[PDB]
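**Student:** The structure's right below; bear with me while I get my questions together.
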2 protein chains.
Amino acid sequence: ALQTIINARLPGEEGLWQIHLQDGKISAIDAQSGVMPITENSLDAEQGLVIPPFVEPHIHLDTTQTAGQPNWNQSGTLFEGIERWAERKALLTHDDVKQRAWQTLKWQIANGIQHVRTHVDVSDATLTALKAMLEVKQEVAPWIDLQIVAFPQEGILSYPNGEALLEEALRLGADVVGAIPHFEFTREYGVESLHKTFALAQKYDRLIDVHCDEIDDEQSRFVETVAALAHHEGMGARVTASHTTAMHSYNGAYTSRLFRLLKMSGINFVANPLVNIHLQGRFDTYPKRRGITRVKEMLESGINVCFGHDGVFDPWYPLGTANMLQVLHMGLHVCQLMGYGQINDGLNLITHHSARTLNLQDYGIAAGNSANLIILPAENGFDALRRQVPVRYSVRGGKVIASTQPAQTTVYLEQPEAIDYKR
Amino acid sequence: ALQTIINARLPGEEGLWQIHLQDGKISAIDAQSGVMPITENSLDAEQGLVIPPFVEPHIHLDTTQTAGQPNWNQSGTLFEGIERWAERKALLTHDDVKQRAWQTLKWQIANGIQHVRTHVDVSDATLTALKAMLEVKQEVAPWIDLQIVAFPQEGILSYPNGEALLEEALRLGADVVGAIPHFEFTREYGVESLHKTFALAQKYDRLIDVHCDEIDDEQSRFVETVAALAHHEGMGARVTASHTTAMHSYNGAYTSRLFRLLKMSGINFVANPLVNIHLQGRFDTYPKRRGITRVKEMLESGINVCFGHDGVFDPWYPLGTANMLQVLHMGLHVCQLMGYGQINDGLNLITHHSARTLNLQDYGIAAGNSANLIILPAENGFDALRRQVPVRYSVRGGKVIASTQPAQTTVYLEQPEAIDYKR
Ligand SMILES: [Fe+3]
Ligand SMILES: [Fe+3]
Ligand SMILES: [Mg+2]
Ligand SMILES: [Mg+2]
């Protein structure tokens, strides 16, 4: 079994490092003064970057892989997506959900993602997708720690037996309580739904992840209730507000007042760049707003924010290969986090910040932690992002669970020349 | 002792007037048909303007005189002001509060101000500034009638034991119950805080003065709850909404609907021109809004509105000499109350309207009232405002408590010439 990871670069650290492994855990981390020779039981990072696993804090594995079945969304609109999904009703079965979820999960494993939080629609009396996902969670456990959010897609108070179904999902094992206040019939139902969500989270000792203010409505401010209730219960770490795209449209004065509460509350924020740029701003003509939450300001204020892919190859987001560096690339551009350091530190948005969002207790390259880490064939975060590098090796429990042999490009000039896109 | 004030001009009245004094009160007011000779026991207004004392309806004596201690606010922003104030923590003691409050109070006495309403931060378990201010109130009583507002700066529901501390402040003697709904974590806490504020005011029979909607947020409408609760309890006269700067950003239709309630409720409004122009509009780039409440429209509608200085020589407002004519000057310009009559009637904003805001029962040049009055070396309100004249004499209880010998300016042309800035 692997005993050491050598010649590793670490974000924010100078030089090369050696990571000693023992019994599936990291036993020690020592600096090197030069390049170490490879040997049996040693995985050579070859001066590449070693980081804890990529994390997917927000994805919908119950709808993934269905784009084009039976028809494609030609307009690319949310409205048509709903219609196209409805046309696939007959195919939505236990086995179908498991098959599609597993397909995307395999892409995630290949992409060095070892932690995934999937929302699952529980506005379904049969709870078909949930029962399927609970089995998938057990099956994929050796490679990915999957969290399931009981997501009341049609509302808690605005859907028949919505609250009862949400609680049933928790009784069946869902890890996180979801909500969607801006989709409830009224602002009052929205606020009330959050009180019910928090009550359930405290009753069952579960995390919370709200689809919060995902709308270009400057009056959608459910985020303040999410943060206030978290602060009141002293449970910020266990709470997440997903999307908050409405924040992109708030006036600056309210946002400034709100930020004090956001920081004090300690709650987490998830932005989903690929989907947000696609679905937001659809009611604008020109100019058209970007519609992503205030990521840059959150980072400047020390508020934990991270990036999710949200949808993969489905009616609402037709693209994706479940690649976090791709999600990061889009987020850095749309959020204008384009300074060298901002780009280089970008990896935090798809690693450490996301681990905090999932309230992970065993994450990071540190002595005592499980030997879960990935190797990127790049010098630093900037380089990894610029070249959209694959994951050379993914290690879990001290064992390699995925590897990618990089593409080899050659140009035939007066003589053949290898091209690696580095200067 | 003084028996008469002669050769006095009165706002809105033609000619000269004689004000007879007896036992510290105004015994009678008679018109003169010409200039009266001076004599023993007569204070000659010298055809200057005589008015009841200037009033300071909104100031923070607990933070006054601290600008630059230990460091100056270089950016001039609210944010830096908070940081600079926090750096002076070690100096905030009982004696320190009394010393600074007294320094500004002396400037106010010199400026003909005999009525002052100071807010005092009660979001402090030790209530240090409040205990100090209660002593100052007793000490300054011979010269100024000081009202103390128990101001829960950090919120009532959003601060630990906020409500208990607010009530404790009232039990200790605070004259007015304060609140700050737009600073509470949520809109719901904001509305609830007002119900609690009104309940306390009725329980202890105290006045109310809310820091209301002091934010450039078109959705901050706590003023409608303040007015509605006042109307419901039939206590408009005892209620004041300070700032309401958000009203500067409301759409006209809502404002028109709101105004009906504001008038019916009978509540008072305080605008703080010097601070509002400085702190509002800070989240705008260009164009930049003025951010003062709808003073002109309130006056046109018969809604009582007046001006306060708010801050004097502190981290949030670095300037000031506690001069009400200076506050008025700024307000007339920013509110565009620049017509001759609007400027001339401006004195009402710093005298009678402010007296109503403080619910004063002994104010005005009228027989039976205490002999509290000031003399301005000017022909009328317009002249006093244009030339920013000092208070020649301040009389309280029929005794002179302050006097200013005017500056003397001379230009040396072919011959020396006295300049008084009059045409
Ligand atoms: Fe989602
Ligand atoms: Fe104030
Ligand atoms: Mg979605
Ligand atoms: Mg203030």
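Numbering, chain A: per Swiss-Prot, residues 5-427 in sequence.
Cβ from N, Cα, C; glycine included.
Pulled these features from Swiss-Prot for this protein:
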- A:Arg13 to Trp: In strain: SO5076 (VARIANT)
- A:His62, A:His64, A:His215, A:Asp314: Zn(2+) binding site (BINDING)
- A:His62, A:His64, A:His215, A:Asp314: Fe(2+) binding site (BINDING)
- A:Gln157 to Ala or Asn: Less than 0.01% of wild-type enzymatic activity (MUTAGEN)
- A:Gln157, A:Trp320: substrate binding site (BINDING)
- A:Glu218: active site, proton donor (ACT_SITE)
- A:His247 to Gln: 200-fold decrease in catalytic efficiency (MUTAGEN)
- A:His247 to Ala or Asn: Less than 0.01% of wild-type enzymatic activity (MUTAGEN)
- A:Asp314 to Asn: 35000-fold decrease in catalytic efficiency (MUTAGEN)
- A:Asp314 to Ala: 17-fold decrease in catalytic efficiency with cytosine as substrate and 2-fold increase in that with 5FC as substrate. Shows increased sensitivity to 5FC (MUTAGEN)
- A:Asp314 to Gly or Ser: Still active towards cytosine. Shows increased sensitivity to 5FC (MUTAGEN)
- A:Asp314 to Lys, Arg or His: Loss of enzymatic activity (MUTAGEN)
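Quick one: where do these features end up spatially?
**Tutor:** Sequence-distant contacts (6 or more apart, same chain, Cβ under 8 Å) of A:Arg13 (variant position) comprise A:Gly19, A:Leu20, A:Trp21, A:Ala49, A:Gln51, A:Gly52, A:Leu53, A:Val54, A:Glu383, A:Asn384.
The Cβ of A:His64 (Zn(2+) binding site) has 25 other Cβ atoms within 10 Å, all protein chains considered.
The 10 Å shell around the Cβ of A:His62 (Zn(2+) binding site) contains 29 further Cβ atoms across the protein chains shown. Following the DSSP three-state reduction, the secondary structure of A:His62 (Zn(2+) binding site) is strand.
Non-local contacts of A:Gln157 (mutagenesis position) by the CB criterion (under 8 A, 6+ apart in sequence, same chain) comprise A:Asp125, A:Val126, A:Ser127, A:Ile184, A:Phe187.
For the recorded site, A:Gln157 (mutagenesis position), the DSSP three-state label reads coil.
Neighbour density for A:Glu218 (active site, proton donor): within 10 A of its CB lie 25 other CB atoms from the protein chains shown.
The Cβ of A:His247 (mutagenesis position) has A:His215, A:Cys216, A:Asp217, A:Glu218, A:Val274, A:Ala275, A:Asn276, A:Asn280, A:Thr297 as same-chain neighbours under 8 Å, each 6 or more residues away in sequence. DSSP assigns A:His247 (mutagenesis position) to a strand.
Taken residue by residue with DSSP, A:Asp314 (mutagenesis position) is part of a strand. All protein chains considered, the CB of A:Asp314 (mutagenesis position) has 28 other CB atoms within 10 Å.
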**Student:** What other residues of this chain sit with their CB within 8 A of the center of the CB atoms of A:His62, A:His64, A:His215, A:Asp314, the recorded Fe(2+) site?
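**Tutor:** Here the nearby residues are A:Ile63, A:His123, A:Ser246, A:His247, A:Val274, A:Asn276, A:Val279, A:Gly312, A:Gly315.
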**Student:** Name, in the order they occur in the sequence, the residues of the same chain whose CB lies under 8 A from the CB of A:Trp320 (substrate binding site) and which sit 6 or more residues away.
**Tutor:** A:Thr67, A:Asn77, A:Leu82, A:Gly85, A:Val279, A:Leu283
**Student:** Specify the count of other C-beta atoms within 10 Å of the C-beta of A:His215 (Zn(2+) binding site).
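**Tutor:** If we count other Cβ atoms within 10 Å of A:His215 (Zn(2+) binding site), we arrive at 23.
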**Student:** Between A:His62 (Zn(2+) binding site) and A:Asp314 (mutagenesis position), how many Å separate their Cα atoms?
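**Tutor:** Just about 5 Å between their Cα atoms.
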**Student:** C-alpha of A:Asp314 (mutagenesis position) to C-alpha of A:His64 (Zn(2+) binding site): distance in Å?
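**Tutor:** For A:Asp314 (mutagenesis position) versus A:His64 (Zn(2+) binding site), the Cα atoms are 6 Å apart.
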